[PDB]
Protein chains: 2
Amino acid sequence: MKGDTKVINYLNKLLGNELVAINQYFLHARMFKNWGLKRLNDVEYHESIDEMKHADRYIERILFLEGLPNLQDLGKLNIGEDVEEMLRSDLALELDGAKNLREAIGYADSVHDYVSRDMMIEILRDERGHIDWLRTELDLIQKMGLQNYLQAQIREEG
Amino acid sequence: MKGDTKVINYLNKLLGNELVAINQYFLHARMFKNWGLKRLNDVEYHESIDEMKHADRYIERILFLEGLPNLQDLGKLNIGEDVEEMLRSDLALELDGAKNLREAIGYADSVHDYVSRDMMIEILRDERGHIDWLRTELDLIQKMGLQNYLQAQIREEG
Ligand code: HEM
Ligand SMILES: [Zn+2]
Ligand SMILES: [Zn+2]
């Protein structure tokens, strides 16, 4: 059974944001790791994996609705040059994606595709966990300054 | 500290091949899944994951060598429309990567970057296992014909 075409188009757009997030978070994670920031690697690596899981959900749903998942067109990665920039870029990506997601949810609701709607709602809740974490780290960077924040990362992980 | 420039360029090219393989194999896998081909999904899915592991190896090595991993440029996916096309496309990709690997291995060796050389040798051994499996499966589809091959798969499954 062919799904709603605009629903599939939304799912592909959202998948597109996840593909950027997977790569951006994975590269940021390994950058953190290479800098010896073990906590940040662990957090960022698991964020990347969670985005992979999201992408998989999108791919499965699109195929079920007889659409064609687009894994070809990779959007712009915004790789930061220091830890503050990297986290700010992650936050910007999450917020952009979240707005897209809320609009998509509304649309799926409007055409009674409740299964797609609810899948996207679960995903939204996940992204909001990451947004909450990011805002906390960034607040601490603001308060401490990046260099003291980084010293504390290393010292507190031990 | 900083690695050989050409080694890093090879590692980035090779990483590029892995990024295509990740997406191509993942989509192929979920296509198999959606078609109720559980065994084909399982093999293709784990191939995708192994290519992810390969990419991680490249990313970490590049960073250690103080290069910039390229996760932005994604090469051409060649997504098949039936099981035979899809598997043959996977083989083409692997064979192309395999030749790239062999060149890079010889080159890393020549500048005494044995860590990169041996990493690539291990990855190549993995790629060659996939090539082996692909040839045998393609042989079966040729022998049976794709219509009867697919009927066998579902007879045997569930
Ligand atoms: C730069 C690209 C990617 C990299 C480097 C990468 C890397 C990884 C790694 C390291 C793992 C963990 C494997 C292990 O446990 O040893 C993983 C798991 C996984 N990946 Fe990816 N991945 C990438 C892209 C993708 C994409 C695009 C998708 C889907 C569209 C995807 C789907 C998955 C899934 C479903 C898992 C298993 C999650 C779980 O159940 O634990 N990956 N990936
Ligand atoms: Zn997500
Ligand atoms: Zn590989």
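Even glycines carry a Cβ here, placed using N, Cα and C.
In Swiss-Prot, the entry for mutagenesis B:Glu18 to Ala states: Highly decreased Fe(2+) oxidation activity. Is also severely restricted in its ability to lay down an iron core. The structure shown retains the original residue. Residues or ranges marked as Fe cation 1 binding site in Swiss-Prot (evidence: experimental evidence): B:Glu18, B:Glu51, B:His54, B:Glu127. Here the residue is the original one, but Swiss-Prot notes a mutagenesis experiment at this spot, B:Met31 to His or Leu: No loss of heme binding. Quoted from Swiss-Prot, the note on natural variant B:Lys38 to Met is: In strain: ECOR 30. Looking at Swiss-Prot, the entry for mutagenesis of B:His46 to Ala says: Fe(2+)-binding and single turnover oxidation at the ferroxidase center occur normally but iron mineralization within the cavity is significantly impaired. Feature annotation from Swiss-Prot assigns Fe cation 3 binding site to B:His46, B:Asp50; the stated evidence is experimental evidence. Among the mutagenesis entries in Swiss-Prot is B:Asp50 to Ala, noted as: Fe(2+)-binding and single turnover oxidation at the ferroxidase center occur normally but iron mineralization within the cavity is significantly impaired. Residues or ranges marked as Fe cation 2 binding site by Swiss-Prot: B:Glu51, B:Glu94, B:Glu127, B:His130. Among the mutagenesis results in Swiss-Prot, B:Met52 to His or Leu has the note: Loss of heme binding. Is still capable of accumulating iron. The residue drawn here is the original one. Feature annotation from Swiss-Prot assigns heme b binding site to B:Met52; the stated evidence is experimental evidence. In Swiss-Prot, a published natural variant is listed as B:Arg57 to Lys, annotated In strain: ECOR 30. What Swiss-Prot says about the natural variant B:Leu68 to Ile is this: In strain: ECOR 30. Looking at Swiss-Prot, the entry for mutagenesis of B:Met86 to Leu says: No loss of heme binding. Mutagenesis annotation in Swiss-Prot: B:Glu127 to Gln, described as Decreased Fe(2+) oxidation activity. Is also affected in its ability to lay down an iron core; the structure shown retains the original residue. The annotation that Swiss-Prot gives for the mutagenesis experiment B:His130 to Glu reads: Decreased Fe(2+) oxidation activity. Is also severely restricted in its ability to lay down an iron core.
Feature map: annotations from Swiss-Prot on the structure.
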residue : record                   : Cβ contacts under 8 Å, 6 or more apart
B:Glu18 : mutagenesis position     : B:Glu51, B:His54, B:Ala55, B:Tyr58, B:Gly97
B:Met31 : mutagenesis position     : B:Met86
B:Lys38 : variant position         : B:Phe32, B:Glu157, B:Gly158
B:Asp50 : mutagenesis position     : B:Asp126, B:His130
B:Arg57 : variant position         : B:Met119, B:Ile123
B:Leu68 : variant position         : B:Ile62
B:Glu94 : Fe cation 2 binding site : B:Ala21, B:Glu127, B:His130, B:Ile131, B:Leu134
What recorded positions from B:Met31, B:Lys38, B:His46, B:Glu94, B:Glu127 have a chain A Cβ less than 8 Å from their own Cβ?
B:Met31
Go through B:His46, B:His54, B:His130, our recorded positions, and report the one whose Cβ sees the most other Cβ atoms within 10 Å.
B:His54
In three-state terms from DSSP, label B:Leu68 (variant position) for me.
coil
Alpha-carbon spacing, B:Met52 (mutagenesis position) to B:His46 (mutagenesis position), which is rounded to whole Å:
10
Just how many other Cβ atoms lie inside 10 Å of the Cβ on B:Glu127 (mutagenesis position)?
22
Taking a cut-off of under 6 Å between Cβ and any atom of ligand 1, tell me which of the recorded positions B:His46, B:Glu51, B:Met52, B:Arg57, B:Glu127 pass.
B:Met52
Is it possible to get the count of other C-beta atoms within 10 angstroms of the C-beta of B:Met86 (mutagenesis position)?
22
